[PDB]
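> Have a look at this one before I ask anything.
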Amino acid sequence: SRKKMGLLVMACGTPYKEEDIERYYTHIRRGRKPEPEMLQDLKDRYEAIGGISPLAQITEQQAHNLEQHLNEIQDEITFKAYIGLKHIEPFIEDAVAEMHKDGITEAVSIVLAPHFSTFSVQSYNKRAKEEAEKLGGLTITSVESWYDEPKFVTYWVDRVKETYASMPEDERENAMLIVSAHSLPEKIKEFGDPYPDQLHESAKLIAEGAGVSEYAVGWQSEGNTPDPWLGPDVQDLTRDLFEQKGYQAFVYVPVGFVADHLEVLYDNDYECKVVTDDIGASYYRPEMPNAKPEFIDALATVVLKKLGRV
Ligand SMILES: *Cc1c(C)c(=O)n2c(=O)c(C)c(C)n12
Ligand SMILES: [Cl-]
Ligand SMILES: [Cl-]
Ligand SMILES: [Cl-]
Ligand SMILES: [Cu+2]
Ligand SMILES: [Cu+2]
Ligand SMILES: [Cu+2]
Ligand SMILES: [Cu+2]
Ligand SMILES: [Mg+2]
Ligand SMILES: [Mg+2]
Ligand SMILES: [Mg+2]
């Protein structure tokens, strides 16, 4: 008989249909409903990148593929996946309550974002643990970061190598690699938040494995509050590096994101591409991990290492 464990997979969440945009963004904006022009802009952006519902399905597929792969590659534990989201149902607390109702007493959790921060990962883990404590009789051990898992580094190294090999000769000799994650308010530094250092380490490990000597670290998708957010933003960084040294190709690796999403398909493949098109450079942005088997195997290894079983 195998031990049963819950597998709590946590993520930001996505609207499921266009009519969910209002409530999703109201939640992100801490109760402030977007004005009508912004609502219309957001709908247009989702239409421009091919629609909402495919983006919403990816998290579901990642959690289910991870459950099935973990159950196939070892014989001691039977995992059952539960999805808990920050900004739309099923919420984190809903998922923990469901695990408790179903009779789970032991769970492991992972956030679908490879870098730890106080703003995101630590808050998701704290919310899950506090719900478990309120209900009693259920314990959660939480993955905090996994950007340094070799199988995850290798996913991106191989995609970068393929992109550079695909380039014409003069591009390959005059290209710049930009490695990025979602910006956060700068005030996280008051806590010693390692998020910026972990993004810089991801960039070092990917550029090193791919043999790319010219690379830079940037941030993207900052929200709107009066206090400053981490920078430079990818759009400004691209133009600055072009003005400095005249690169003919820019390769974007938004390593902080794990799936196709508005903040990649729009904030890179539209907003960064506007800049590259303006300066006359080529744009490349390799495939996101999504639910591909190589990435699922990386996540399964993260989980089993956290449990001491590999
Ligand atoms: C929704 C979302 C994703 C995918 C992400 O990485 N982040 C952040 O870092 C914030 C603050 C939010 C919201 N999201
Ligand atoms: Cl934590
Ligand atoms: Cl960890
Ligand atoms: Cl960490
Ligand atoms: Cu499901
Ligand atoms: Cu498998
Ligand atoms: Cu830097
Ligand atoms: Cu965002
Ligand atoms: Mg409709
Ligand atoms: Mg670690
Ligand atoms: Mg923006």
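First residue shown is number 1, and so on along the chain.
Structure method, as recorded: X-ray crystallography, 1.4 Å.
Note: Cβ is positioned from N, Cα and C throughout, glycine not excepted.
The Mg(2+) binding site annotation in Swiss-Prot covers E19, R45, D267, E271. One mutagenesis experiment catalogued in Swiss-Prot, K86 to A (Swiss-Prot position 87), is accompanied by this note: Retains 92% of activity. Quoted from Swiss-Prot, the note attached to the mutagenesis of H87 to A (Swiss-Prot position 88) states: Retains 5% of activity. Here the residue is the original one, but Swiss-Prot notes a mutagenesis experiment at this spot, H182 to A or C (Swiss-Prot position 183): Loss of activity. Residues or ranges marked as Fe(2+) binding site in Swiss-Prot (evidence: sequence analysis): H182, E263. According to Swiss-Prot, the mutagenesis experiment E263 to Q (Swiss-Prot position 264) carries the following note: Retains 21% of activity. Quoted from Swiss-Prot, the note attached to the mutagenesis of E263 to V (Swiss-Prot position 264) states: Retains less than 1% of activity. Looking at Swiss-Prot, you'll find the mutagenesis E271 to S (Swiss-Prot position 272) noted as follows: Abolishes the effect of Mg(2+).
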> Including all protein chains displayed, how many Cβ atoms other than that of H87 (mutagenesis position) lie within 10 Å of its Cβ?
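Result for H87 (mutagenesis position): 17 neighbouring Cβ atoms inside 10 Å.
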> With the cut-off set at 10 Å between Cβ atoms, which of these recorded positions ends up with the most neighbours? Options: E19, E263, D267, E271.
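Max Cβ neighbours within 10 Å, all protein chains included: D267.
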> Counting Cβ atoms within 10 Å of each candidate's own Cβ, which of the recorded positions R45, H182 comes out highest?
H182
> Quick one: of the binding-site residues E19, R45, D267, which has its CA closest to the CA of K86 (mutagenesis position)?
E19
> Using a 10 Å cut-off, grab the number of neighbouring Cβ atoms around the Cβ of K86 (mutagenesis position), all chains included.
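Within a 10 Å radius of the Cβ of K86 (mutagenesis position) lie 17 other Cβ atoms.
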> Can you tell me the CA-to-CA distance separating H87 (mutagenesis position) and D267 (Mg(2+) binding site), as a whole number of Å?
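Distance between the two Cα atoms comes out at 20 Å.
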